[PDB]
There are 2 protein chains.
Amino acid sequence: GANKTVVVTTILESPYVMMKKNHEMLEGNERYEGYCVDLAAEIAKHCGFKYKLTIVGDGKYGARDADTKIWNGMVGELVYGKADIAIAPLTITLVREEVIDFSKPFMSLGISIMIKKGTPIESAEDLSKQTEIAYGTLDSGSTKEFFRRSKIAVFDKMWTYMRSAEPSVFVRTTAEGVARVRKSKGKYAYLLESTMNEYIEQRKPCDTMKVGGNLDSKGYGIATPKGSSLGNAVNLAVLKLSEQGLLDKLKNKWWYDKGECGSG
Amino acid sequence: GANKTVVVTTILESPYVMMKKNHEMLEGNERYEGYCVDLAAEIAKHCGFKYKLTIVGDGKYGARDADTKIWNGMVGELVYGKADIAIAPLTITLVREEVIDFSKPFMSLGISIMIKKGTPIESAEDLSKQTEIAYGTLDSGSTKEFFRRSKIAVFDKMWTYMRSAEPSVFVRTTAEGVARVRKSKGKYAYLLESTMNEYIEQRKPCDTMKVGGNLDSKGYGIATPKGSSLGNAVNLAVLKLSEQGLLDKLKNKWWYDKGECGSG
Ligand SMILES: O=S1(=O)NCN(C2CC2)c2cc(CCc3ccc4c(c3)N(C3CC3)CNS4(=O)=O)ccc21
Ligand SMILES: N[C@@H](CCC(=O)O)C(=O)O
Ligand SMILES: N[C@@H](CCC(=O)O)C(=O)O
Ligand SMILES: [Cl-]
Ligand SMILES: [Cl-]
Ligand SMILES: [Cl-]
């Protein structure tokens, strides 16, 4: 690509990055809109670099293959030198922090439960103590790894069920998990991050609900290859945007409730 | 060189660090108990260092004098080489990040409003639109700087009032702010971090309340002098304790398991 241009890896995930209406006649960064598109523009302005948004080739967030030890997803693109920075809903985790750098967080989230409205589930404990309602997570992301690694009794029990459930309770994209909730007549619940849960809850057909408290507490960060010279300025830019109120403004914009569900 | 005892700066702020019963016949770290005492022990165990807890001499979190540019508080202890690490409810901020290192956050908070029960205030906007009820913040901390720096109309209006109010609406310790709320018959409201607010709400005589949403969203981090080699291990330890659920257990221990205002 062009010299001095920062390659940004990101992922198609609403409302963080979405294809604009009529994107097929657009070019470059103008094809895309969303929270992370606006955030990328703000970060680049404060840090003084030009950049190219690139959608992660395999469509994944990032997991390490237990056998090959190879990273996939956006994490892999950073580790193996395909991208200079990830600006995406990429969760800060211990295993990732060991291999890439993360800015201070720009958005809070926790794992949460999505049900079809009326499902008799109020908590993770509820899910773990029954079998009529199946439940699962996104593949190749931090939610699945959380359950795989957890020694907390309820979550360990949930993982033991999910890992062996047939047919697979895992999905390839957030959209597939939501569709499965909507089409399973209450017999599937989807474990996903509270940010995405709350976005979908305010979208037609208004048939999903977040139930219970969040299962953990963490955040998204802007990620760079370990030791990258970009890390320092990006981190200071995140904190400046936080303190100016602009991260709150951006959340309000992209989670804006136009009233598709009820009064608004 | 040889391992050396790590000097930890911290602050007497309940329930983070408190004097134990019988402290008058105890020495060293055994004088103290609290959330940050337990956290210091966990971090030290995971990182393999011995340490000495030392209460910051001036009792302050940390601000930079506009004239001398000298840092006070725990931040100053780190900047000037008096302590090796700060394990305290020390808020991550841009101006502090420029001069010290912060781990990833170990606790979330936002600025919030504390009222005496029954005070006719529900929001910061409510406070800004009246004059019968005075309000202020802690000195030498991130809350006061937030109002000083805010360009948001409501918060700017609040700062313009607070900076010139007579008598002073600012307090030197959280405890003084709590006393002023409790003794002022509903005519003082205290602006403080949601963590401290929610703790006091569970303490006798159960006469205070947190009202409204939080005004911002941030966190506390473990701080080290810029470039300190201790930072890397401490950061990984925070993320491990987070993922294991131990930070959540520690918050429940010191906020709610011991609460004095019932089981609700
Ligand atoms: O995975 S973590 O790193 N570790 C574990 N935890 C839990 C607390 C124990 C969290 C919790 C959060 C959300 C609270 C939070 C903390 C710090 C900041 C926040 C928001 N902001 C706000 C825009 C979101 C701005 N910058 S900031 O001042 O750094 C994020 C990341 C993590
Ligand atoms: N934000 C997650 C993806 C979504 C999920 O796992 O629920 C990650 O960075 O892996
Ligand atoms: N946590 C704050 C102190 C409390 C406050 O300012 O409300 C700081 O680090 O400065
Ligand atoms: Cl289109
Ligand atoms: Cl458990
Ligand atoms: Cl020790």
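Easy rule for this one: first residue shown is 1, then count along the chain.
For all residues, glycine too, the Cβ spot is worked out from N, Cα and C.
Within 10 Å of the Cβ of A:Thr91 (L-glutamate binding site) there are 25 other Cβ atoms, across all protein chains. The L-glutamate binding site feature in Swiss-Prot is assigned to A:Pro89, A:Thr91, A:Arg96, A:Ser142, A:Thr143, A:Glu193; the stated evidence is experimental evidence.
Note: A:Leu94 (mutagenesis position) has no non-local neighbours, i.e. no same-chain residues 6+ apart with C-beta under 8 A of its own C-beta. Annotation of the mutagenesis experiment A:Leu94 to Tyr (Swiss-Prot position 504) in Swiss-Prot: Promotes dimerization. Strongly reduced desensitization.
Those recorded positions from A:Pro89, A:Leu94, A:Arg96, A:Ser142, A:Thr143, A:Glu193 lying by chain B, with Cβ under 8 Å from one of its Cβ atoms, are A:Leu94. DSSP assigns A:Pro89 (L-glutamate binding site) to coil, not to a helix or a strand.
Sequence-distant neighbours of A:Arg96 (L-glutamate binding site) (same chain, 6+ residues apart, CB-CB distance under 8 A): A:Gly62, A:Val75, A:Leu90, A:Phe102, A:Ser142, A:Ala223.
Screening the recorded positions A:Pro89, A:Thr91, A:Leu94 for a C-beta under 6 A from any atom of ligand 2 leaves A:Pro89, A:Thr91. Under the three-state DSSP scheme, A:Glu193 (L-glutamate binding site) falls in the strand class.
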